[PDB]
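Report on the following structure.
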Amino acid sequence: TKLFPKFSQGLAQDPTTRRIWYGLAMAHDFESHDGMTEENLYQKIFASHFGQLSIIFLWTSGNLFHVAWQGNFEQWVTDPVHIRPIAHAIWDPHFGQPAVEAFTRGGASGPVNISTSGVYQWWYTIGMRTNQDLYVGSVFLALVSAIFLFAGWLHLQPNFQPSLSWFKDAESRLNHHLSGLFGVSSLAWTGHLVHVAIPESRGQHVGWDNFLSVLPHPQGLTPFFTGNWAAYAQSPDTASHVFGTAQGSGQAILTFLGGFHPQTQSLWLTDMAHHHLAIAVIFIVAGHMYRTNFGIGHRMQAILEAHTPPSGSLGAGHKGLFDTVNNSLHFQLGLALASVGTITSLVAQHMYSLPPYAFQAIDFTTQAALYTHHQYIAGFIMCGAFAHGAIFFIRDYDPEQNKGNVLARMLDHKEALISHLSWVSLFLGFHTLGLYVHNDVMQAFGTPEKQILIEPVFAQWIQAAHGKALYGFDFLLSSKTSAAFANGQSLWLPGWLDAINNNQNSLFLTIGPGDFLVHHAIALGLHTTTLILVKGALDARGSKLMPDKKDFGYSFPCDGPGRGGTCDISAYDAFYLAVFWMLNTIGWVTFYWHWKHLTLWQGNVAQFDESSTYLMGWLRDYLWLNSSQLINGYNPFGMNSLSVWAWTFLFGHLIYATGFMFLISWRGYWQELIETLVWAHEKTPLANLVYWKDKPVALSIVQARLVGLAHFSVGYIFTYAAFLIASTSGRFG
Amino acid sequence: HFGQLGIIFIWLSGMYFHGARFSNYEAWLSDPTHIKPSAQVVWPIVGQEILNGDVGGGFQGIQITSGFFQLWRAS
Amino acid sequence: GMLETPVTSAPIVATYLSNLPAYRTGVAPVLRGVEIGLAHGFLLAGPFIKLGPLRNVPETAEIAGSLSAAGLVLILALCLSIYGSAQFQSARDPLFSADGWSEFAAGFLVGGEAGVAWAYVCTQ
Amino acid sequence: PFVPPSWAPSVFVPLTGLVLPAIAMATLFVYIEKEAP
Amino acid sequence: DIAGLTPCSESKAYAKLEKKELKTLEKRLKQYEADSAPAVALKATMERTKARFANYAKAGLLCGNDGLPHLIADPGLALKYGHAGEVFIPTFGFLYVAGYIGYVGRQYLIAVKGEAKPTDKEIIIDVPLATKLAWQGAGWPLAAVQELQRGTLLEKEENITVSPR
Amino acid sequence: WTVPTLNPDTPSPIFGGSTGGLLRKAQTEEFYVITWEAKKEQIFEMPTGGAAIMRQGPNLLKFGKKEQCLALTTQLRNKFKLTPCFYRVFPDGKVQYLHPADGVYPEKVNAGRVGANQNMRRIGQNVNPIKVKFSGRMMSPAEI
Amino acid sequence: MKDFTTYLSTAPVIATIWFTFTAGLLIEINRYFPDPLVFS
Amino acid sequence: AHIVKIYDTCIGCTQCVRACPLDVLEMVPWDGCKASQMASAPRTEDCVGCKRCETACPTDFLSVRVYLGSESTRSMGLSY
Ligand code: CLA
Ligand code: CLA
Ligand code: CLA
Ligand code: CLA
Ligand code: CLA
Ligand SMILES: CC1=C(/C=C/C(C)=C/C=C/C(C)=C/C=C/C=C(C)/C=C/C=C(C)/C=C/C2=C(C)CCCC2(C)C)C(C)(C)CCC1
Ligand code: SF4
Ligand code: SF4
């Protein structure tokens, strides 16, 4: 029998090309490996996590190295407004001379790619100024990468393998991660801002060679130990400060200005230092909550057992959930993905509207790429969270040990949950689509005054509450006679109110009927995606159609043509369907973000305000109009620097369409076809002397769904990335 | 098959009828190059009468592309 | 059982196939590879010379085309080597054996590279 | 001292695009077809 | 005004939009004779257009910077400033008709489940029975509440099939 | 009843051949032989495509997989009222009689058969997957 | 006649009549009350 | 090989055995049902996993169940 894979003897004895495919697909599903034990499972995961960490730091090392070696960071810092950052150099022997000339830009000697990741603005804001800084950081992160890689090897050795009980000490890990990994790290980052980043933004060089002889504040720690903490808020940078120089600079290190720096149009460095200092204190305190070897604190199991409503409205309440969560790696991973997935979206929503990095707002391509990049990652992470929630119910859930608690009661009214999600999705779909179609017909018949335009008064009311005076509601921060307006008028409201009432930034953009319709489209996407993922999880164990589904596992082809036909009945298939809707939803979200910023960046918000209320407007004015420079990257008359994006644009369409082959045509057709090829090869002279070692077979039913989805997803992402970058940079490059 | 033929005759009869009653064929015969064939006219309701375009020959309607006018002239 | 056709079973066809070095048993595997290597190495230079990225350069075209063909011979020889490693791990014709195939692959490299060189000489 | 020589791309790009992938594919191919004892 | 909007009767963009729409029709009307049918059709469209812009302004709709009417959906704002006829009143118009349809269909379904072959009454409609129920559906809001208060609107959980959990 | 012995000398049905027959698997791994007695010459359909004529008396055909032999068995039994049997033949000459296993076709209950893979419970009485976790491999609760 | 009136009570025929009637009512209302966007 | 199991809800109707295209199942004597016979799965090394047997079973829920397992030349249905 074949050696590969070593972890599955069932696969190793498979005589077909299936084995290689499934050897790869099942490699990281440790629970399914031959001879796996619970303790060995945890130790294997622990080592894999070290592998991920070293990879991440090596990836960061590479980005630092190539910018220092091949970028123009030193030139960029002298004029960030009028210079394009360089990602890395191009060396491609397939280029012709015109391509060599076209990609030679940004001051470099040879062809280069322009960076869209925003690392230049990030590294500049935190004090990096020279290629030497980037080089040293690169070497440091490579060393940290090696140490993590070594630590992963070390803790696999006989005397360094943690026991199972070590991995299940929830109280101790939470204490350390809250106070140490979150709190101390935040406190240390505050030190960097106070000691390095803030002085650098004021024209002073502080490095390892002199940071022990430079006072962050003229009064060194005297205010800190005497309680006169207001001494650090005095003399902030003025409104005329020139970032990176001492002109108009202040002396404060901890402030609450609460707006944007007038030149860089980003958050104040002294506000970001005070933010992390306060966060550090909160997290350090929070990490002293749970009981450890010192006889104080909370036991998590005790807390859960106590929270049972007396009326019995939640049944047994949270009884048994400590063991359920603590014993299920899939319950933990589901929670982690859901939390990180939502946090990734928050990063996207807050970074565009409250830019933290200097000269980020004016780099339109970077702003578009970063929002789109993190929202798509959030979308994938959310699908995974529900996927592992469904895996939990099958593999890990024990009905007897969760008898009557909140988790078991969710299964008791799953039909109520699914049917109400179905109703919400139907209502949003019928009426959002209906209103768009009504407006398209009114536009088509030349009567734009007959279209249905519903003002988003609820959202505009919230914007007024935050101080936006455009809508005239005039209450809370919009009312100068309110207590909320008065109380904060000395801390942060002046800066905040100046920023929110400027319509040239992204801080609470003006909204109208076009924003109303698209927000309900997004709600349609969120609810429908949740419906598919939730239905998949709650029916994962069984349904009226397949009562014993849990006996078949998370992923399996089907249950055959019987009982009416059971294609795509597994919980895995529900996830597969949900990804299409996640891509559609994020597509609607990012289309919305991009078009609203393109018209803002072009100084004509009226085009969005008037074209976004009907769908021909999106097709004509967003997609068709903004494709012109992209599709001319190369043509019969020549090519320019957008040729790579033009080529990638079609590359994306091609992969997308190839995926349709695997999704539409199914296995039986192909298996019959391959048999005729098997016959032909054995009957062909000079070719039947060669022979295969793995009998060729068509891809499996499940495998086709995954591969087809992969092509669909990759083409989806590449097509939009090319359109996003080319349409933005071509306009503003 | 007789059923299918019956339906085709109804369809053909409708085309000839709409050419007789809802078209600009007579005007088109005089100036075939400068007039657009038209044999469908929409009722004025919910603003849809914009679809009755100015196809020439003192007539308003949807421009047809089936070529019936050219077939009728040939016969 | 099987369908017999003039193409599959003919005297002229069968005699021709037996004469080819692939089907000529009783010959050392190394010699088999050299004869097969020479035939394929010679033809391989053609398309590279006449249709390569340097086809229009007056004299560089011959060197680049044949030099690229030599690189493809090396890749093909590596494919033969790994095929023998995989296929033969545990009979009448020595060619279909772990030792025989390795010798056959080595002959293909020497014959193939020589064929490319001979083609270059013919051009110039 | 960190700056690589000007000729590094001429070597590393072919090395990681043609040579190392060729070795990796050849090594992996033999491994996945190897027969267990 | 509400949310920075302005009345359409006072909006320059709203007035300009009407001129453009009429101007487009006037240009087409030039190529036709006074009494010809195309001229009559175009003028009828022009009269409808002028009435439309007159009616919307009279109804007190708010117009945006684009000059297009914008609807107000919050019941408080709608009732305070006389916009209840835009969303609020239409809301209860729909729910009355929608519940009428739903309630009548439910009555028919329950009525035919006592027959010998219930499924035959679902593909061959008992029109005399359906017609009687249609007329009696005008009082569904009263009838529905009484069933809700009598505990007969909903079925008991012990009689509803569910899958294993 | 006793296990029959295969007779390789048996004549085969008249058939001109096709491209749908045996491949290299028969030479190296195994193939299948089906035999039956025909009352008269008659045309039947080959599972590999085409029409063949069964000779009167013994008949013998060879197939590449077990499903092909049983597919022809079903045709002969239901459309002609015959009683075929087939074997598995290994490259080294070993013959393994297969069907009918004990001389009586499986759909007819026969004495002396011992139940296999019979669970004395309903499907709804299988345990949850959590109870068989970490058993040494992937296994369903139906396997216990 | 009983059978023919039974045929006219089948789902597709009833749907055709009912939707023809419902469409006619909605079309005729818009004929006499054109361009209704709000209730006054 | 696939895993085929017979459960004690079997009525001994023989339809699964008649429907099996691979001769995996057979009927054996039993006393738990009126027919006094139960389905058996003696030769599961030949099961291809088509689930025709499950399609033929009249009981609710099924009395014959196929769980797809490791793939061999036989279970994959290859003739090569
Ligand atoms: C912290 C993150 C995390 C972790 C630790 C895991 C861990 C696990 N997941 Mg989970 N998962 C996650 C996130 C995570 N997941 C997310 C974000 C999603 C949503 C996308 C999912 C969705 C998901 C599903 C649906 C399943 C798992 C499964 C698994 C298990 C097996 C994984 C395996 O063998 O993959 C093997 C991986 C591969 C063979 C590679 C897949 C490559 C994909 C298709 C992308 C290819 C991109 C392509 C190459 C790009 C080319 C570009 C071109 C220009 C060149 C394992 C316990 C499986 C299981 O059985 O769990 C019990 C399972 O079915 N996960
Ligand atoms: C543009 C494509 C498209 C559209 C319009 C829909 C629409 C729908 N999908 Mg589907 N879906 C799609 C693509 C699409 N899907 C793709 C590519 C996949 C991946 C395989 C899925 C996977 C999927 C899943 C897994 C689920 C859905 C669900 C839904 C529903 C969501 C709720 C909703 O909108 O209700 C309102 C309904 C609509 C907007 C549908 C269109 C209604 C039209 C306009 C009616 C017109 C009637 C009119 C008289 C004309 C009739 C003419 C005719 C008689 C000739 C809805 C029926 C969910 C569902 O069923 O929720 C209950 C669900 O679970 N979809
Ligand atoms: C000269 C004699 C003649 C003519 C003109 C036709 C004409 C036709 N036959 Mg044919 N047919 C004939 C003799 C004839 N048949 C004979 C002798 C036989 C028996 C062997 C058949 C058996 C036969 C069958 C089984 C079928 C046809 C069908 C058709 C129709 C094919 C569709 C088509 O081209 O539509 C072109 C349409 C027209 C040109 C319209 C012509 C209408 C007038 C009334 C003439 C129809 C011909 C008829 C024989 C006239 C006398 C009928 C009666 C009063 C005596 C077409 C109308 C097919 C069909 O659609 O049948 C309904 C069909 O299924 N024929
Ligand atoms: C990163 C990967 C990579 C690299 C470095 C190259 C490099 C090259 N490609 Mg490309 N190529 C790649 C990936 C790559 N390719 C892929 C993935 C594909 C498939 C989509 C292609 C498809 C492709 C085609 C179709 C063609 C090229 C060609 C070329 C050449 C263009 C320059 C020229 O005019 O050469 C002219 C040729 C020369 C100057 C000869 C250079 C030396 C040859 C190639 C090898 C000599 C070997 C030597 C005799 C013995 C071994 C020595 C060694 C041990 C040191 C160049 C050698 C062109 C070419 O000429 O190919 C031969 C060409 O026609 N490539
Ligand atoms: C869908 C949710 C929703 C939202 C976000 C709003 C939002 C709003 N409503 Mg509306 N409202 C809603 C649903 C909603 N309403 C519904 C369903 C009804 C019918 C029962 C009403 C009935 C209503 C009235 C009668 C009034 C408002 C008013 C308001 C505005 C100011 C009061 C406030 O703080 O409301 C925030 C909303 C909530 C916390 C939810 C409950 C709101 C209740 C039903 C009304 C509270 C009125 C408030 C005490 C009036 C204070 C004096 C006023 C002059 C500011 C605000 C924009 C006031 C306004 O500005 O009128 C011009 C007002 O007088 N609403
Ligand atoms: C199936 C399943 C699962 C999964 C799940 C999931 C995936 C979920 C998700 C979820 C989610 C994803 C959620 C979310 C949520 C959220 C929330 C709940 C929020 C809240 C918020 C708030 C409350 C806020 C507030 C505020 C504002 C608004 C403003 C001002 C400030 C403040 C803060 C006051 C698990 C694993 C468990 C297992 C079992 C089964
Ligand atoms: S799955 Fe198919 S081959 Fe297996 S026992 Fe059932 S019917 Fe027979
Ligand atoms: S079909 Fe079902 S009930 Fe009938 S014998 Fe087979 S397993 Fe038993």
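Residues displayed in chain H correspond, in order, to Swiss-Prot positions 2-81.
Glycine residues also receive a Cβ, built from the backbone N, Cα and C atoms like all the rest.
Per Swiss-Prot, domain '4Fe-4S ferredoxin-type 1' is recorded for H:2-31, and the stated evidence type is sequence analysis. Panel annotation: around the domain '4Fe-4S ferredoxin-type 1' (H:2-31), residues 37-51, 53-60, 62-71, 73, 75-76 of the same chain, lying at least six beyond its termini, place a Cβ under 8 Å from a Cβ of the stretch.
For the mutagenesis experiment H:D9 to K or N, the note given by Swiss-Prot reads: No effect. Residue density at H:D9 (mutagenesis position): 16 other Cβ atoms are found within 10 A of its Cβ, drawing on all protein chains shown.
Long-range neighbours of H:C11 ([4Fe-4S] cluster 1 binding site) (same chain, six or more residues apart, CB within less than 8 Å of its CB): H:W31, H:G33, H:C34, H:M39, H:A40, H:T60, H:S64, H:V65. Positions annotated as [4Fe-4S] cluster 1 binding site by Swiss-Prot: H:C11, H:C14, H:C17, H:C58.
Under its mutagenesis entries, Swiss-Prot includes H:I12 to V with the note: 60-fold increase in affinity of PSI for ferredoxin; when associated with 15-KR-16. Unable to grow photoautotrophically. DSSP assigns H:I12 (mutagenesis position) to coil in the three-state reduction, placing it in neither a helix nor a strand.
A simple way to gauge crowding: the CB of H:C48 ([4Fe-4S] cluster 2 binding site) has 24 other CB atoms within 10 angstroms, across all the protein chains here. Residues or ranges marked as [4Fe-4S] cluster 2 binding site by Swiss-Prot: H:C21, H:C48, H:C51, H:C54.
In Swiss-Prot, a published mutagenesis experiment is listed as H:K35 to T, annotated Drastically decreases affinity of PSI for ferredoxin. Decreases cross-linking of ferredoxin to PSI-D and PSI-E. In sequence order, H:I12, H:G13 are the residues of the chain that are 6 or more apart from H:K35 (mutagenesis position) and have a CB within less than 8 Å of its CB. Secondary structure at H:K35 (mutagenesis position), as computed by DSSP, is coil.
Annotation of the mutagenesis experiment H:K35 to D or E in Swiss-Prot: Drastically decreases affinity of PSI for ferredoxin, limits photoautotrophic growth at medium and greater light. Decreases cross-linking of ferredoxin to PSI-D and PSI-E.
Swiss-Prot lists H:39-68 with the feature domain '4Fe-4S ferredoxin-type 2'.
Among the mutagenesis experiments that Swiss-Prot reports, H:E46 to K or Q is described with the note: No effect. All protein chains considered, the CB of H:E46 (mutagenesis position) has 12 other CB atoms within 10 Å.
Using a 10 Å Cβ-Cβ cutoff, H:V49 (mutagenesis position) registers 21 neighbours. Among the mutagenesis entries in Swiss-Prot is H:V49 to I, noted as: Leads to partial destabilization of PSI; when associated with 52-TQ-53, alters the FA center. Unable to grow photoautotrophically.
Once Cβ contacts within 10 Å are tallied over all protein chains shown, the recorded positions H:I12, H:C14, H:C21, H:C54 are led by H:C54. Geometry remark: H:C17 ([4Fe-4S] cluster 1 binding site) versus H:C48 ([4Fe-4S] cluster 2 binding site), CA distance 13 Å. Take the mean position of the Cβ atoms of H:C11, H:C14, H:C17, H:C58, the recorded [4Fe-4S] cluster 1 site; other residues of that chain with a Cβ within 8 Å of it are H:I12, H:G13, H:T15, H:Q16, H:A40, H:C54, H:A57, H:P59, H:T60, H:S64, H:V65. Checked against ligand 8, the recorded positions H:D9, H:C21, H:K35, H:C48, H:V49, H:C51 give no residue with a Cβ under 6 Å from it. Excluding H:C21, H:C48, H:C51, H:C54, which define the [4Fe-4S] cluster 2 site, the same chain contributes H:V5, H:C17, H:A20, H:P22, H:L23, H:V25, H:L26, H:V49, H:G50, H:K52, H:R53, H:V67 within 8 Å (Cβ to the Cβ centroid), listed in sequence order. Reduced to three states, the DSSP call for H:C48 ([4Fe-4S] cluster 2 binding site) is coil. When Cβ atoms from all protein chains are considered, those within 10 Å of H:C17 ([4Fe-4S] cluster 1 binding site) total 27, not counting its own. Looking only at Cα atoms, H:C14 ([4Fe-4S] cluster 1 binding site) sits nearest to H:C54 among the recorded positions H:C48, H:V49, H:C54. The Cβ neighbour count for H:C58 ([4Fe-4S] cluster 1 binding site), using a 10 Å radius over every protein chain in view, is 23. Cα distances from H:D9 (mutagenesis position) to the binding-site residues H:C48, H:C51, H:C54, H:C58 are smallest for H:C58. Between the C-alpha atoms of H:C48 ([4Fe-4S] cluster 2 binding site) and H:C58 ([4Fe-4S] cluster 1 binding site), the distance comes to 17 Å.
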